[PDB]
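Input: a single structure, listed below in C-alpha cells.
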Amino acid sequence: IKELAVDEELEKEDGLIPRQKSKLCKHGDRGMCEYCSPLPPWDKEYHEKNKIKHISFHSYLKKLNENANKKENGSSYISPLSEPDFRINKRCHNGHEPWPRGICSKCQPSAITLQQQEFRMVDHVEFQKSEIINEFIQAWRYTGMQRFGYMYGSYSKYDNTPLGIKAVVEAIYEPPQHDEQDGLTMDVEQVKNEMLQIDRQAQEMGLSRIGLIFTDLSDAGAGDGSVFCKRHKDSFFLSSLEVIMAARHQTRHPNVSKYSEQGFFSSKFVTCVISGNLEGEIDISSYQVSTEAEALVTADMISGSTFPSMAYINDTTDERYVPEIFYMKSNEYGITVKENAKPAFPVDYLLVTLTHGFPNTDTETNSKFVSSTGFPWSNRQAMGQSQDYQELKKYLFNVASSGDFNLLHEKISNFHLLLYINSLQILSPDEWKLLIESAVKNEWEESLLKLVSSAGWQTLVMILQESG
Amino acid sequence: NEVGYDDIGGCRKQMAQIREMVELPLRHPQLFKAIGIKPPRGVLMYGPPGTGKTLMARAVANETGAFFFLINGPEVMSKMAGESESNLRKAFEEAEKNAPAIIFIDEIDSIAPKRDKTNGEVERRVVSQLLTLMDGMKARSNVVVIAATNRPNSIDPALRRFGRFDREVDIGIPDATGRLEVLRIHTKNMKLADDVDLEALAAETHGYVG
Amino acid sequence: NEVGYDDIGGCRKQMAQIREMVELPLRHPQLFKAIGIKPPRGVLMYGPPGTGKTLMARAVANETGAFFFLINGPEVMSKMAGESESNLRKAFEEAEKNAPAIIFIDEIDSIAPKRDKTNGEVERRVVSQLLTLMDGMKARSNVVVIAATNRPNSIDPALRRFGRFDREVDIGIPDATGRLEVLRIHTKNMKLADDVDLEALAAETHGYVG
Ligand SMILES: Nc1ncnc2c1ncn2[C@@H]1O[C@H](COP(=O)(O)OP(=O)(O)OP(=O)(O)O)[C@@H](O)[C@H]1O
Ligand SMILES: Nc1ncnc2c1ncn2[C@@H]1O[C@H](COP(=O)(O)OP(=O)(O)OP(=O)(O)O)[C@@H](O)[C@H]1O
Ligand SMILES: [Zn+2]
Ligand SMILES: [Zn+2]
C-alpha cells in the first residue's frame, strides 16, 4: 500500500538530537558514554523543556518500532499500531459463544483509566493569509448569527517540532446551513451531497478537506468590548455536542498507513473554533480529538448531556455493553483515587491541543490563493453576497474591457470563482483542467495566452457582455 | 426486614449486660449530670464466629429507635487509602446531627491487626486516621460506637485504652435452653412433622453455634 | 555573625596540616609547585562526633578569604537521582568561577558504606559521579574538597587513591592545655565569674570533648 508523500519523508529521517561534551563526561574526545550520546526524538523530557506538550507521533512510531523489532530473531513484522477496540468479539474463543448467555474477561472491555494521549497526529496548524479568515468573521458581522465552514489544505514538514507534520490550509468552503443565535444544526444529507462535487475539483487543484471551523462569539455590548469570554479554565473547552460532530468527521476521513493492520490509522484532521481570548480580542484556538479511547466509543456510546463540559453515558440494550469510566478529582478534604460511579463524565480530558499561527508577511514559500478574497462565496445566502452573473460584470469583467495579463491572471486564481465557473460547465473539462492548473501553478504566462486564444474563453466574455 | 428482641436467643443474660450499657447514654443523659463522670462510648464484642454478633447490633438499633449506620469490615479495605478515609469521615458527621445515633463498625481485625509482627506502612494508616477522629471528637452528642471481632488480643493494643474502648463483652456459646431458641426462629417457615421433638435436638448438638 | 581566626582551642598544633594544603597552590605556584607535581585536592577530616569539624572548615575559609559551601550527606542524597546530580553539578561549576573555593562534604559513611553485606545498588550511583568530577580540574582550579566523617575504616577503600583523597587528618581530644582555650571562649561572653581559675575545673574533665 502507498501512504502520503509527507508521511513517507518523516519515516525515513531518524531525527536524532545531537549533544556536546560536558564536565560530567569522563571518556575521551573520540567517544560518548551517556551524557553526549545522541538523544532519541521520542523522549518527553526534552519535549517539556522546550514547552512541547506532545511527543510528535512519527517519533512515537519510532519508539514502538524499537519494541516491535528487536536485536533477537523475531521474524514477525507485527508492528502493533492499531486502534484499541472496546467492542465485544462475538466468537470469544471460549465456551460462552453467545453474548446473551456468557461473557468472560478476555472479551470484556476493561475499565477505562482515562489516561491522556501523549502524541498528536497534527502538531501545528498554520494558515495562509489573515484576509482569508477575516471574511469568515465578516459573515457574522452582517447577519449576527453563527457560521460554519470546511477547510481545504495540504501538509508539509515542520522543523520546530522534532519529527512533526504541520497543517497548511488554503481556502475555506461553507456548506448551506440554517443559522441560529444560540447554536446551529444542519442536515447531514444535503451537505454530503454537496461535498461530493467539491472533492472532484479539489483533486485536480491539489486540495483535500482536512478541517472545519465554527464560530462562537457572544458580543458583549458592541462598543468598547469585542466579545464575551465563554471558554476559559473554569468553563468548558469544547462542548460535548461538538465532540460528536468532530468524531464523525475523523472516521469519514481515514489516514493511510502501512504499519497498521487494517490499512488505516491515526487520522490527520483538525477542528478549529473561533471563541476569543480571556481579556479583549477574538483570538482563535484549535484542538483535535483523541484516537486512543474517544475515536472508537463514538460509534456506540456517546450521549448528550445538559452540561457542556461533560457527556452522559447511557445503558446497555443487549448488544451495547460498556465498561465503567473512572477519573481522579479532589474531594472536599484531600485528593483521592478514582471516584466515578456516576454518569456525566467530562470530555475536556479527551482533547489534545494544537498551536495555531499565521506566517510572516515579509517572506514565504508561496501563498497560491491570494486573488481578492472579496468575491461572493458560494453558499452565503444569509449574507447579501450570493449574486448571479451580475457579479461577474463587477468582479473581473476582463478589466476595463481590455485587460493586461499581469492584472488579469491575479484575479483568476480565486478558489470560489473557479468553483463557480465550472458549475455552468461552458468550457470543456480538458480546457477547464488546464485553466485551474494555470491559476494555481507558476510559469503561467505561456499557458494564459493559450486560454485567451481558445474559443471557450471568447464565448464566456461574449455571453457576459450581453447579459447584465 | 428489621429485627427485634425475639429474633435472637441464647445470650439473654449477655444481652442484658449490653442493654443497660448502651441504653443509658442514649435515653437518659441526666445520670451523667448527676454523677459527673463520662459514660463509655466504645464497646467491643468478641467470641467464636457464627454467633450472630452482627444480628445483635441490628436488634439493639431498631428497638431503641436511634439513627443506625453500618460500616462493614472488608468494604473499607476494598478501596485505596484516599477514598477510605473520606468515607470514614462522612459517617461520623451525619450521626452527629442525628443524635442519638449508633455507629456500628464490623470486623476490626481486618482494619486493626497486630502491628508489631508485621511492621508495615498500611498497618498504621487507617487506624491512625480513626484514632485521631475517635479521640478527637467532642460535642456531647452521646453517640455509641460498637466494635466486633473474633479475638480480643488480635487487635492493636492501643485501642483498648480509657476513653476509646473500655468495656469488653464476651459472646459465649448458648446452653441447652439457649440452642433450642435458635432453631425455633429459623423453623417458623419450615413445615416440620409432628414426630420432631423440640427439646430432643437441643441435647443432640452439644457445641454447635447458631 | 561569623567565626574568627582560630576560635577553637586544642587544635592549633594540628591546624597547620589542614591549612598548608590551601595557600601553597595559590600563594606560590611558580617556585614551589611548578616542578611537575599536581596539587592534591582531597582531604579527609574525621574523629569523635563533637570535635567540631563542621566549623574548622569554616575557620580556614575565613582565614584565607575563600568561598565556602555546605553539603550534608543524608540531605542531598535523600532526593532523587537526577535531583541530587543537578545539585552536585551546579555546585562544582559555581566553585570554578570563584577560585579559591572550599567544597565541604559531611557524612561520607552514609553515601559510601562497606560492601561486605550491604546488598543492592543505589549507593554506588552517586559515589561514581564524585570520583568522575574530581578529575577534570587539573590546571588552575583552586579547589580543595573537605570530606567529613567519624571513622576512617568505615569509608570505602576505593576513595583512597591517587588524586581522589590523600590527606587523612584527625583532630583529637584536647588535654588540659588544649581545652583551656575552649573554656576561655565560652566565658568571655559572661559578665562576671568567681576568683577560681578554670584550669582547676578543667583538670578533672579530661575525657570531655569540646
Ligand atoms: N439470637 C441469636 N444468637 C445466635 N445466633 C443467631 C441468633 N439468631 C440467629 N442466629 C444465627 O446466627 C447467625 C449470625 O451470625 P453473624 O451473621 O452475626 O456472623 P458473625 O461472624 O457474628 O458476623 P461478623 O462477620 O460481623 O463477625 C445467623 O446466620 C443466624 O442464623
Ligand atoms: N576548638 C574547639 N574544639 C571543640 N569544640 C569547640 C571548639 N570551638 C567551639 N567548639 C564548640 O563545639 C561545637 C562544634 O561542633 P560541630 O558544629 O562541629 O558539630 P559536629 O557534629 O562536629 O559537626 P558535623 O555535623 O559536621 O559532625 C560548637 O557548637 C562550639 O560551641
Ligand atoms: Zn559522554
Ligand atoms: Zn471471550
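Residue numbering for chain B follows Swiss-Prot; the residues present correspond to positions 209-418, in that order.
From the backbone N, Cα and C atoms, a Cβ is placed for every residue, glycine too.
Listed in Swiss-Prot for this protein:
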- B:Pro257, B:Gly258, B:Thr259, B:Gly260, B:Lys261, B:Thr262, B:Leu263, B:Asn358, B:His394: ATP 1 binding site (BINDING)
- B:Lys261 to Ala: Moderate reduction in growth rate (MUTAGEN)
- B:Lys261 to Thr: Probable loss of ATP binding. Complete loss of catalytic activity (MUTAGEN)
- B:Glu315 to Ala: Moderate reduction in growth rate (MUTAGEN)
- B:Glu315 to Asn: Severe reduction in growth rate (MUTAGEN)
- B:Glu315 to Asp: Severe loss of catalytic activity without affecting cooperativity between the 2 ATP-binding regions. Slight reduction in growth rate (MUTAGEN)
- B:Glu315 to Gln: Severe loss of catalytic activity and cooperativity between the 2 ATP-binding regions. Lethal. Restores cell growth; when associated with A-358; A-369; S-471; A-471 or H-475 (MUTAGEN)
- B:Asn358 to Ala: Slight reduction in growth rate. Restores cell growth; when associated with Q-315 (MUTAGEN)
- B:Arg369 to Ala: No effect on growth rate. Restores cell growth; when associated with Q-315 (MUTAGEN)
For B:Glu315 (mutagenesis position), what residues in its own chain, 6 or more apart in sequence, show a Cβ-Cβ distance under 8 Å?
B:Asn280, B:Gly281, B:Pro282, B:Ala356, B:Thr357
Among B:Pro257, B:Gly258, B:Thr259, B:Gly260, B:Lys261, B:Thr262, B:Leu263, B:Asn358, B:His394, which the record lists as binding ATP 1, how far apart in Å are the two most distant Cα atoms?
24
To the nearest whole angstrom, what is the C-alpha distance linking B:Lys261 (mutagenesis position) and B:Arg369 (mutagenesis position)?
22
Closest of B:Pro257, B:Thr259, B:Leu263, B:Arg369 to B:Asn358 (mutagenesis position), Cα positions, recorded positions only:
B:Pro257
Inter-residue Cα distance where the pair is B:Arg369 (mutagenesis position) and B:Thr259 (ATP 1 binding site), in Å:
26
Provide, as an integer number of angstrom, the distance between the C-alpha atoms of B:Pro257 (ATP 1 binding site) and B:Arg369 (mutagenesis position).
25
I'm trying to understand the geometry here, so how far is the Cα atom of B:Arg369 (mutagenesis position) from the Cα atom of B:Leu263 (ATP 1 binding site), in Å to the nearest whole number?
26
Around ligand 1, within a Cβ distance of under 6 Å, which of the recorded positions B:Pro257, B:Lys261, B:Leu263, B:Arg369 show up?
B:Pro257, B:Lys261, B:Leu263
Taking the Cβ of B:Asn358 (mutagenesis position) as centre, how many other Cβ atoms lie within 10 Å?
17
Can you see whether DSSP assigns B:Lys261 (mutagenesis position) to helix, strand or coil?
helix
Let's check the environment of B:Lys261 (mutagenesis position): how many other CB atoms sit within 10 Å of its CB?
21
Any same-chain residues 6+ apart from B:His394 (ATP 1 binding site) with CB under 8 Å of its CB? Would you list them in sequence order, or say none?
none
